[PDB]
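Visitor: Take this structure, written in structure tokens, and hold onto it; I'll ask about it next.
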Amino acid sequence: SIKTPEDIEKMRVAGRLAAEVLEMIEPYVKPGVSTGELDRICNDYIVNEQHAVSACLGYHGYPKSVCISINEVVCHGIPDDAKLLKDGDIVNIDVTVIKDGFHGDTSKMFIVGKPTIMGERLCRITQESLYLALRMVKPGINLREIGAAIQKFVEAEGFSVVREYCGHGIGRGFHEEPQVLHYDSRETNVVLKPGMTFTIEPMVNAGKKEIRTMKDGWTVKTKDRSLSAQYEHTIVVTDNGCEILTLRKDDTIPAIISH
Ligand SMILES: O=C(O)c1ccc(-c2cc(Cl)ccc2Cl)o1
Ligand SMILES: [Mn+2]
Ligand SMILES: [Mn+2]
Ligand code: NA
């Protein structure tokens, strides 16, 4: 569907709130803190300050408000009061809030304590793959091209792209069409049109692409247990490019990308 100007404004508000949760939580992401408390802090902020609601809580049965994945955990890490961040960890906090019926979806990586070379690199490269994808977004381009570009860049680094998960259209629904693959697929055939709103959220493994789901029915780790990183932004396709709806102060890319 092509969001109307009214819907797009609502997406701007929802996206801003999602981004601000990530900005707000940053100071708390330090050695010693539990992912459980981080989740509590995020939920209180969303509910009490943003007067919004986490879209993840209860989604497909998801138990928490935000997803927090550490190191080898690829995605859907479940916040837990007994899981503490430690020096060297790379942590993804993925937020999705619903405000006035619309969803804002975004995640970023946080480096805890003293960063490790592989960690800094995996995170920087993963974000750059998101960035290069964003710089390609504009009417007429096919999503297949974007997924192809992300994969090419990532694999050039000797990393791999997780295939089981993808970006997605977003709006009044958390996950709407189309699917936004972060790799080249002969199944992908979607030409971008202005007004389309979707996410780009590549999951990149330092090692092999294969994954493993744990036994809590949610946590996903790399099969080989290598590090995995992810960054995500919600965007709206504009007439000559796109507008990042979930941009943060620490983002090193413009909100409005012109072509
Ligand atoms: O960024 C996302 O699109 C995202 C993060 C977590 C999820 C999710 C996806 C499914 Cl299918 C079920 C439950 C959850 Cl929390 O989706
Ligand atoms: Mn997300
Ligand atoms: Mn998403
Ligand atoms: Na990870």
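We're sticking with Swiss-Prot numbering for chain A, so the shown stretch reads 4-262, in order.
A Cβ is built for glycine as well, from the same backbone N, Cα and C atoms used for every other residue.
According to Swiss-Prot:
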MUTAGEN   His79 to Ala  Reduces activity 100000-fold for the Co(2+)-complexed enzyme, but only 2.6-fold for the Mn(2+)-complexed enzyme
BINDING   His79, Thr99, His178  substrate binding site
MUTAGEN   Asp97 to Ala, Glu or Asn  Reduces activity 50- to 580-fold depending on the metal ion bound. Binds only one equivalent of the divalent metal cation with affinities identical to the wild-type enzyme
BINDING   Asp97, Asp108, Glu235  divalent metal cation 1 binding site
BINDING   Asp108, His171, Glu204, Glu235  divalent metal cation 2 binding site
MUTAGEN   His178 to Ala  Reduces activity 9000-fold for the Co(2+)-complexed enzyme. Binds only one equivalent of the divalent metal cation with affinities identical to the wild-type enzyme
Visitor: Which ones are near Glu235 (divalent metal cation 1 binding site): of the recorded positions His79, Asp97, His178, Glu204, which have a Cα within 10 Å?
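Guide: Passing the 10 Å Cα cut: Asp97, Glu204.
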Visitor: CB neighbours of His178 (mutagenesis position) within 10 A?
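Guide: I get 19 for this one.
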Visitor: Given the recorded positions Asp97, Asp108, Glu235, which one is most crowded in terms of C-beta atoms within 10 angstroms?
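Guide: Per the Cβ count, the most surrounded site is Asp108.
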Visitor: List, in residue order, those recorded positions out of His79, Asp97, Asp108, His178, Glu204 with a Cβ under 6 Å from any atom belonging to ligand 3.
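Guide: So the answer is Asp108, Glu204.
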Visitor: Would you mind sorting out which recorded positions among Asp97, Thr99, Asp108, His171, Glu235 put a C-beta under 6 angstroms from ligand 2?
Guide: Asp97, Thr99, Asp108, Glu235
Visitor: Check the Cα-Cα distances from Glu204 (divalent metal cation 2 binding site) to the recorded positions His79, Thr99, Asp108, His178 and tell me which is shortest.
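Guide: If we rank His79, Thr99, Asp108, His178 by Cα distance to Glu204 (divalent metal cation 2 binding site), first place goes to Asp108.
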